[PDB]
Amino acid sequence: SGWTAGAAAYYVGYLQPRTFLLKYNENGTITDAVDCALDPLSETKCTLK
Amino acid sequence: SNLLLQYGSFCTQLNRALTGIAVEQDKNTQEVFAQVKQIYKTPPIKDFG
Ligand SMILES: *[C@@H]1O[C@H](CO)[C@@H](O)[C@H](O)[C@H]1NC(C)=O
């Protein structure tokens, strides 16, 4: 009982097998991505690349 | 599907060709039938000699 907790937080999510469209910029960094088959608009973005 | 993922370019060009065909069909109907911009009506009287 003789203790106290410092202020911190953590968040847990779970991975699933997904298709992603990653955008590598001119410096080789992934700056943005599209989660494919999230919503139909994302599917359109996938097909159009 | 995961194995097919690497043929996305082939399938995209397939669907591009088919979409072009569909737009072409709509355009064909538009050019054949929508030449006149105004919807004329027949007169109530049919005194056409
Ligand atoms: C890429 O690296 C160069 C450093 O030479 C920097 O000037 C540039 O801002 C970087 N590009 C981006 C999109 O951050």
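Residue numbering for chain B follows Swiss-Prot; the residues present correspond to positions 750-798, in that order.
So how was this one determined? The header says electron microscopy, 2.8 Å.
The backbone N, Cα and C atoms fix where each Cβ goes, and this holds for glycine too.
The following features are taken from Swiss-Prot:
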type: VARIANT; residues: B:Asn764 to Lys; note: In strain: Omicron/BA.1, Omicron/BA.2, Omicron/BA.2.12.1, Omicron/BA.2.75, Omicron/BA.4, Omicron/BA.5, Omicron/BQ.1.1, Omicron/XBB.1.5, Omicron/EG.5.1
type: VARIANT; residues: B:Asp796 to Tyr; note: In strain: 19B/501Y, Omicron/BA.1, Omicron/BA.2, Omicron/BA.2.12.1, Omicron/BA.2.75, Omicron/BA.4, Omicron/BA.5, Omicron/BQ.1.1, Omicron/XBB.1.5, Omicron/EG.5.1
type: VARIANT; residues: B:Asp796 to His; note: In strain: B.1.1.318
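If you measure from the Cα atom of B:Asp796 (variant position) to that of B:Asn764 (variant position), you get 53 Å. Put plainly, the variant positions B:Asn764, B:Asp796 were compared by Cβ crowding within 10 Å, and the winner is B:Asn764. DSSP assigns B:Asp796 (variant position) to coil in the three-state reduction, placing it in neither a helix nor a strand.
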